[PDB]
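What follows is one structure encoded as structure tokens, with my remarks underneath.
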Amino acid sequence: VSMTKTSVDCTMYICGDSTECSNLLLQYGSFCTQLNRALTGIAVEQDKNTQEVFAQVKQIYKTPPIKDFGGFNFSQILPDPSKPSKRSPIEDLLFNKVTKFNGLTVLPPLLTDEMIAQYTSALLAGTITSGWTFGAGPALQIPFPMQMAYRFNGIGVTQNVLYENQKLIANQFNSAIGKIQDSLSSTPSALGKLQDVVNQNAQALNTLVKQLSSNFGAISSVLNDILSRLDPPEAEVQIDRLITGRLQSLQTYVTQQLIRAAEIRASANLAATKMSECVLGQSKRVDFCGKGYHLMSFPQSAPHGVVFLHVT
Amino acid sequence: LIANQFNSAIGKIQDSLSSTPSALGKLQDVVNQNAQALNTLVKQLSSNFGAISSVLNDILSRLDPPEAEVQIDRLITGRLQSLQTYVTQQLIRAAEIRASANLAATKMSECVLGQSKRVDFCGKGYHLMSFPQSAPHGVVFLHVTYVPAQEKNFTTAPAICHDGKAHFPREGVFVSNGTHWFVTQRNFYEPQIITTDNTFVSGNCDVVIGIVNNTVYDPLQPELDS
Amino acid sequence: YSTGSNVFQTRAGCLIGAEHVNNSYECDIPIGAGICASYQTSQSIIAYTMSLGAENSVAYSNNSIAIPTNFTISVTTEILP
Ligand SMILES: *[C@@H]1O[C@H](CO)[C@@H](O)[C@H](O)[C@H]1NC(C)=O
Ligand SMILES: *[C@@H]1O[C@H](CO)[C@@H](O)[C@H](O)[C@H]1NC(C)=O
Ligand SMILES: *[C@@H]1O[C@H](CO)[C@@H](O)[C@H](O)[C@H]1NC(C)=O
Ligand SMILES: *[C@@H]1O[C@H](CO)[C@@H](O)[C@H](O)[C@H]1NC(C)=O
Ligand SMILES: *[C@@H]1O[C@H](CO)[C@@H](O)[C@H](O)[C@H]1NC(C)=O
Ligand SMILES: *[C@@H]1O[C@H](CO)[C@@H](O)[C@H](O)[C@H]1NC(C)=O
């Protein structure tokens, strides 16, 4: 849904504290402002991006104190008050599974992880107690067996199936939730997409930092070493070569980051619409909310992403 | 009532668009971003890029061709870098606009060319219609949506035990105001007496949990009696 | 900064010139880490934790259905480049 809101500081990166380097960089007029504006735009759209995915709901709903949903067990998916941070056990599994400054800086996300968990809990409690009504308008209470009868009637199976196999279906749903928890706990590459996003961003930052050590054809890769031991008339050309190299590197970093931000924006627009058509309501869109005839969905926050439990 | 509500909603849309200055945020932002890109591209000429001056005529005069070549080459490298940056940012933004306008085209197709059951796609709420309205470098949709308003909460039961056989609603749910049980459609309170027409029998009393006892009126019974 | 009388500290950074408020309202000017600054009433800039919305507890029950009685045909503007 998002990635780290890095904001590389243009002048502090391309040049050190040296004033000569900044004076030379001033000749390259607005490359530097373009790069800074592009990175701030990326960060702003990541904030808007998480807000669009998760803030699908207006009221923060809370589940009733007593969990009597006709046999359906949501304990593995609703927040656990015992834990300090109000996260579901599956959310805890996801957060555990998913795992200095040269001018760089990472801006904190606008919505903290606790607030995102509060949004997901609101969506989940609204789903459990109301259905699609809480997204189609005001929230309307409905017993959960009645809501599943609604969903079965949605997939073309008459209600008598649910009201006559309620115990069996409740046990199957509970066992399926448990198996999801176990598979997430066991398989280490389950969180592949989020882990890959984080790793790609970290690799991009590390390559950007490593680019400082490159000589780029100059005598040395240290501005102080260039200023000392060399007088200004060719110190200018050495610094200019180094500036060209470092600015090319920063342009490459921001262009790759713009590509990846567009990719994440597409993925998170898909996440937002998947939220809207799967958890905010039942989807007849084939093979969109999980393989099979779709019944429900449950958002679960994950670090820089979202995880859905497509009950099919 | 619905005609008056629709007319009032249209009027309120006109008033909100007229009053709020940042309503057209997306289109205004696209235009501003393009204008800023062009202005930065133009300003890039004034940059020396490490050369003696930012004017080709000033470089050509006052300097003989031997080092005029290298000065012009430095200026060319700078300006070509600026132009590549502009066109790459424009390719990014054009891909973003292409995605937005593919979304606009499909929103047209599923919202105004037909009604969409795709939740929260054509406006928040149950969707009814949509109306395209052209805007400078964009499109504006007026998603006419249906939103329930006045809740009344009743006591519900999954089924009904008429003669030992469960009765389930064909369309809608079972509700009761406290004494009498009614079947009603889900999105509107239209209570109406339980009858074999709107309830299909399926199964037995004991299997269902939450089934409540009641009678289900038989429309053919008075016809037989008469 | 000159206005050193109130110097609030948050995860985003050192916020100078705005006083912290226990109460939580909607976000006006986002700061970061769940804190949004705003201008409210004797006027000053206030920094506070965001309020995600009016916490509404749906009166869920075993046999309680809520069915609407009328509607509101509401048209909403969607703008796309
Ligand atoms: C409707 O809900 C309220 C609480 O929100 C409750 O007090 C009331 O009894 C409910 N209506 C009926 C008919 O039970
Ligand atoms: C319930 O509605 C029926 C028909 O509308 C009416 O005869 C009855 O008196 C009502 N009872 C209550 C308690 O509202
Ligand atoms: C709901 O719970 C009450 C007691 O809390 C119980 O009497 C009732 O039977 C339950 N509902 C159903 C449908 O069993
Ligand atoms: C419905 O009537 C039957 C008739 O014997 C009775 O056994 C059953 O307990 C009744 N159900 C309820 C919920 O009162
Ligand atoms: C907010 O709460 C704190 C307690 O942590 C207390 O000082 C006061 O009520 C509020 N703080 C300020 C600065 O008003
Ligand atoms: C629904 O709203 C309309 C207009 O506001 C009005 O008829 C009344 O308030 C409601 N209709 C009912 C209760 O039948």
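By the numbers in Swiss-Prot, the shown part of chain C spans 636-676, 689-728.
For this deposited structure, the header notes the method as electron microscopy, 3.2 Å.
Placed from the backbone N, Cα and C atoms, the Cβ positions cover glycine too.
The annotation that Swiss-Prot gives for the naturally occurring variant C:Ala653 to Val reads: In strain: 19B/501Y. If you draw a 10 Å sphere around the CB of C:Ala653 (variant position), it holds 22 other CB atoms from the protein chains shown.
According to Swiss-Prot, the natural variant C:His655 to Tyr carries the following note: In strain: Gamma/P.1, 19B/501T, 19B/501Y, Omicron/BA.1, Omicron/BA.2, Omicron/BA.2.12.1, Omicron/BA.2.75, Omicron/BA.4, Omicron/BA.5, Omicron/BQ.1.1, Omicron/XBB.1.5, Omicron/EG.5.1. Around C:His655 (variant position), a 10 Å sphere centred on its CB holds 14 further CB atoms from the protein chains shown. In the three-state DSSP classification, C:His655 (variant position) falls within a strand.
Sequence-distant neighbours of C:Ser673 (mutagenesis position) (same chain, 6+ apart, CB under 8 A from its CB) are C:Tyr660, C:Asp663, C:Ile664, C:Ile692, C:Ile693, C:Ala694, C:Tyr695. One mutagenesis experiment named in Swiss-Prot is C:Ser673 to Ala, and its note says No effect on O-glycosylation by host GALNT1.
According to its DSSP assignment, C:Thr676 (mutagenesis position) is coil. Quoting Swiss-Prot on the mutagenesis of C:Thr676 to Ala: Partial loss of O-glycosylation by host GALNT1.
According to DSSP, C:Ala701 (variant position) sits in a coil region rather than a helix or strand. Swiss-Prot gives this note for the natural variant C:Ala701 to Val: In strain: Beta/B.1.351, Iota/B.1.526.
According to Swiss-Prot, the naturally occurring change C:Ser704 to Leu is described as follows: In strain: Omicron/BA.2.12.1. Sequence-distant contacts of C:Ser704 (variant position), defined as residues of its own chain at least six apart whose C-beta falls under 8 angstroms from its C-beta, are absent.
Under the heading of natural variants, Swiss-Prot lists C:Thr716 to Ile and annotates it as follows: In strain: Alpha/B.1.1.7. Within the same chain, no residue at least 6 positions away in sequence has its Cβ under 8 Å from that of C:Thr716 (variant position).
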Filtered C:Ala653, C:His655, C:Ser673, C:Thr676, C:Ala701, C:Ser704 - recorded positions with C-beta under 8 A from chain B: none
Residue among recorded positions C:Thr676, C:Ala701 with least C-beta crowding, 10 angstrom cut-off: C:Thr676
Proximity to chain A among recorded positions C:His655, C:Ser673, C:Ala701, C:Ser704, where any Cβ pair is under 8 Å: C:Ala701, C:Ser704
Pairwise Cα distance for C:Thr676 (mutagenesis position)/C:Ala653 (variant position) [Å, integer]: 13
Whole-number Å value for how far C:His655 (variant position) lies from C:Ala701 (variant position) (Cα to Cα): 21
